[PDB]
Amino acid sequence: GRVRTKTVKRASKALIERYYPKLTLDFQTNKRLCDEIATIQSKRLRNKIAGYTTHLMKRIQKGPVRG
Amino acid sequence: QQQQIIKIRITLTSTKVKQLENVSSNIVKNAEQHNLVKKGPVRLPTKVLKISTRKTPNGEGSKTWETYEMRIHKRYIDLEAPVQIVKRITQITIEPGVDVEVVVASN
Amino acid sequence: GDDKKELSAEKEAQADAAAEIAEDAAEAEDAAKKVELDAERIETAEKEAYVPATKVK
Amino acid sequence: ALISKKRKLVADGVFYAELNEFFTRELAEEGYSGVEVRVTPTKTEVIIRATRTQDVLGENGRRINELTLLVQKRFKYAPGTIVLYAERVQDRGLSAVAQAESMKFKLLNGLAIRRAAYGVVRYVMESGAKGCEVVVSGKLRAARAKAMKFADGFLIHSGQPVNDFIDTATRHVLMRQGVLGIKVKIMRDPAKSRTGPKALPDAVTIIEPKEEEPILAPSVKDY
Amino acid sequence: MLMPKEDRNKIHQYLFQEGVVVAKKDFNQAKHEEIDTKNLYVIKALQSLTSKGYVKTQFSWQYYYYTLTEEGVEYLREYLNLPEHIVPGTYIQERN
RNA sequence: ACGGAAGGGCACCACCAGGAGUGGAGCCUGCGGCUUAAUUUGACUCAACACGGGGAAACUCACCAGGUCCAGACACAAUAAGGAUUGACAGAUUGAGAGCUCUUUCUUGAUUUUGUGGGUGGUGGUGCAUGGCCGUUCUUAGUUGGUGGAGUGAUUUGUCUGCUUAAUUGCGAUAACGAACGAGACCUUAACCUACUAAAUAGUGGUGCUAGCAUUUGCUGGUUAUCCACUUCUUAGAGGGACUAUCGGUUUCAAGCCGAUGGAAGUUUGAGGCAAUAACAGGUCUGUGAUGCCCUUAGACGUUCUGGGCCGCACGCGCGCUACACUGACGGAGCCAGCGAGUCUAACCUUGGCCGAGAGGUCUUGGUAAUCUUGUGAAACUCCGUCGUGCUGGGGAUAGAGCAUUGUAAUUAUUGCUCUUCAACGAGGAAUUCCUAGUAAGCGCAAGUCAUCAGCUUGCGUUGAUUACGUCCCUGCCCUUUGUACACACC
C-alpha cells in the first residue's frame, strides 16, 4: 500500500510551508528544488517527499488543507 | 642509463571496492599523468563466494538456512613503460586490503 | 542488587566514571648482558671436553 | 604459493581470524582492541590497537619481540618477513571490545553488577557516544539464571546503519559459581563520521530561508 | 615424562635460545618443526616447565604458544649451567 | 496474566474457486516397535520423524567382543648409584612381525617407579545449574519519554469510536501537543540506459589470408594477434531513472483505493538481508581448549589397535522416488540454458588421440581460471518412424550369472556396466499438505556432503497452465469490552 510514511508527509509539510514562493505542480522541478534546499541521504526518499509535496501542491491550488 | 619499454600488466584484486577503485583510478590517472601507453582498468566479472548453512548449532527447529557471501573484485591495467616508473608505482600507492601483482610477460 | 538501594549504585558508578576520566587525564601526559646463546656456545667452542676409545676384537 | 585468488583471499581472512583470536587471548589485561594486517614489499605489517602499549612493549621491547617471534614461527615466516607495531587506540570509549573487556575485569575484580554496568555506560557516554547498552546474562549468587539490560542514550537497531554505526561484542566471563556473558552495544555519533555517511537515512534537514525586504520600484545599476 | 636426557637438552636449550616455542596439538607427529625430537616430547616437557612456574602456556586454534618467564630464565640458567647474564632473546636484535 | 464470557479484525502454515498431489502400490528414507553381544544418542502437535548439515565399509564412533598405552603436570615422602627405571632378539603365547604376558639375560642410567596430596582427560551425567547460539510467539505491530490535563497514589490521557494501509501505515475525531526505538528509511539482487569511462581474459564491423557452392556482385565457414576501427550485445565503475506520474472515477472529496494512458518497471516495482520490548524452564554440556556442580581416572567412562554394530525384521507412522501408459514407451534425428567449482608443497577440474558393446583403460593436453574443462551440444521438449490397447513393446520390483571403478579392505552384496528373470500398481477409503504469474507443476543441472555413494538439500535456469482478486464457514492468531479470590500469574 502506498500510504506515505510520517517523515515524508512531515517534510513535505515543512517545505510547502517555507518555499511556496517557488515550487509548482511539476514533480521534476520540485525534486530538483528539494536537492537544492533539503539535505536528503536518499534519492528514493527525496522522490517520495517531492512527489507528496507535489500532490499537496496541486490540492492547495483549489482550496486549503489542514496544517 | 637504464630505461626501456617492457610490456607490463598489473592486476589489482580485493574485496574492498572503495580502496580498490581508489588505488586503481589513482594508478591510471597518476600514470597517464606523464603520457604512457595504456589499456586502462579492465573489470573482471565480480566473484561471489557463497556459503549455505543451517543457522542452528544443533538439529532442532524449523529448518532455517542462511547464506553468507564474500565478494572478490579483480581489475587489471596494461602499461607500457621502462624500469624505474614501474618500481616507483609498485613501491607506493600501497593499500591494506588491495592486493597488487606486477607481471612483465608476453607469453 | 535491589532497587531500595538504587541511587547508591548510580552514585558510586558515576563516581567510578569520574575516577576513570582522572586516570584518562593522568595518562594524558603523566610523569648489556651480551654473550648470547649461539655465540656463547661458539665462544666456548674450544675443546678439551670429550672422550672416546674402544672397539675390541 | 601458486594458489588461486579465491583461496588466497579466504586464506587471508582465516589468517586475520587466527590472528585476532591469538592477540585477544594474549593481550587481555592490556586493553587490546583489535589488529590490522598490511601486505607490503619486504615485510608484512601487524598493528596492535591497544590502550596499554607500555606493557605491549615490555622490558625495553622484550614482550613485543616474543609476540613477533610467536606469530612468525607459527605461521612459518622467515625472520624479517613480519613486523609488529604496538599502537594506542583513540577513544577507548567507542570500542565495543574495549568495554566488554572493561566490565569483564570489573566483575572479575568483584564489583557490584549494577555499579559495574552503570559505570561502564557512564564512561562510554561521557566519551561522547550517541548511545550505549550493556546486557548481562547469567547467574549471580542465586541459582536460577537471570539477565539485565543497562542502556543509555540513542541507538537504532534495524537496517544498514547497524553496520555503519553500532558496535556489538560478546564476552564470556567465568567465575567461581559458573559463567556469565557480557553483550556490549555502542552507537557512535553519525555526525562526526569522518569517512562514510554523516547522517541517518532517516534524516532530512530543511535549510532555513530568509526574511525578504521586497517591494521597491524597479530601477537599474551600472558598473 | 619419560624421555632420554638428550632430547630434554635439545628442548631446554632451544627454548633458552629463542625464549618462544610453538607446537600444534597433534602428538604422534614423529618429529617437530625445527627441534629434533618427538612432538609429544616437546609438548610434555613444556607442560612440565610451565606447571612449575618457569614458562607460560597459551592455546587458541590447536596450537600451543609457549612464553619463557624470568624465573624460568633462572632455572634454565642453572640447567644449562651457563654464567649469569647469559643469553635469551633479551637483546634487541642487531638494530632491528 | 488467564477464561470452557461478548464485539471486532488478519491470514492459502484459514476457507472459497481451482490446480498438482499425498493417503492405496514397489522401492528409497527417517521415527516407533520388536530383535539384539551391540543393534550409541538427542528431538515426539503447529514448533519431533530427507532433523542434528546424521549420504556410518575402516576412520567418523558415542555401542558391543577383545588387545595396548599414560600422553597420572606438580609438592612432600619412600626406593635406590651394590642400580630408581627403559627396551628386546627367538620361543611359548595373541587376530596380529604387541617382549601385553612368561622362558632365558643382555640392556639402560636417575628421564622413571611405589605412596600421599594434588592434577588431568572424558561424544560420562545435569539444556531443570550456565554462556553463547538457535527456534517459537511473529506471514506479528508493538515499546518509550518532554511539556501539558486527570488522580493522595500505584497510574491514566498522548497510545482514540471511525475510516485507511502490509504496517501504532496514515487521515480524521480530540485534553492533548510535538517527538524517539520498532515498521518505513537503509542495505543486496533481478529489471531500464545506441547516454560517460573502457577492454586479445568480452564481443562486433572492415581488411588482409583461405575453403566450399554459385558464379554477375553473392551466399556459408576457416585463420587466440595479419592490421585498422568500434562498444549495439558481454563485463563493472560513477551516474541517471519511479515519485503509484498524467487524466479520470470513488470515499467524511481526507488518507487512500479503482480504471484508462504513458512507461524498463506502477501488487512495499518482483525476491531477499536486517529487524525494537517481552516471554518459553522450546533445542543445543554430541561444535568449541565456552562453563558451575556431580560422576569416572589405570581391570579407565582417558586414549589407541582388531573385529562387529548403528543397515539387524511378524509389524505401526512421516518425508520421498518410480509408476499404472497412446498429451505414451521405444528408436532414430533435430538441438537449447543459468547458478557453480576446480592441482603446492599436489594429483583437482580434464578437452583431445587411440583401445573396448559397455562401464572403463590407455597416450598426451589446457587451466590456480572471464583465458582451460565449457557454448558445461542438460532434460523435459521439437521432428520421422515402430508399436496399437491387450497386466502390451506400459511398469521395473525381486533375482541368477559375467565385466569394471573407488578404496588397506566392498561378504551383510559402496558405485558403474552387459544378458536373463518380468512382481505390485487398471487413478487409489476415511482423511490431509502446498500453492495466486514466468508463480503452480513438469524438466535437468551445479554446489554442499564426497576416496567411493542422492531416490536429500541449497541454489539455478529450461517448458509453462487452470482458478481468486473474495470472504469469516472450518482453523489459527491478534485486538478491544468484561470477570477474577490468579501475580511462582490456569502447568
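Shown for chain D, in order and in Swiss-Prot numbering: 3-225.
Placement of Cβ uses the backbone N, Cα and C atoms for every residue, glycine included.
Residues or ranges marked as domain 'KH type-2' in Swiss-Prot: D:21-92.
D:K108 to E appears in Swiss-Prot as a mutagenesis experiment; the accompanying note says: Impaired ability to rescue stalled ribosomes. Taking a C-beta cut-off of under 8 Å and a sequence gap of six or more, D:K108 (mutagenesis position) has these contacts in its own chain: D:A118, D:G121, D:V122. Following the DSSP three-state reduction, the secondary structure of D:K108 (mutagenesis position) is helix.
Secondary structure at D:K212 (mutagenesis position), as computed by DSSP, is coil. A 10 Å cutoff on Cβ-Cβ distances gives D:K212 (mutagenesis position) a total of 5 other Cβ atoms nearby, all chains included. Under the heading of mutagenesis, Swiss-Prot lists D:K212 to R and annotates it as follows: Abolishes ubiquitination by HEL2.
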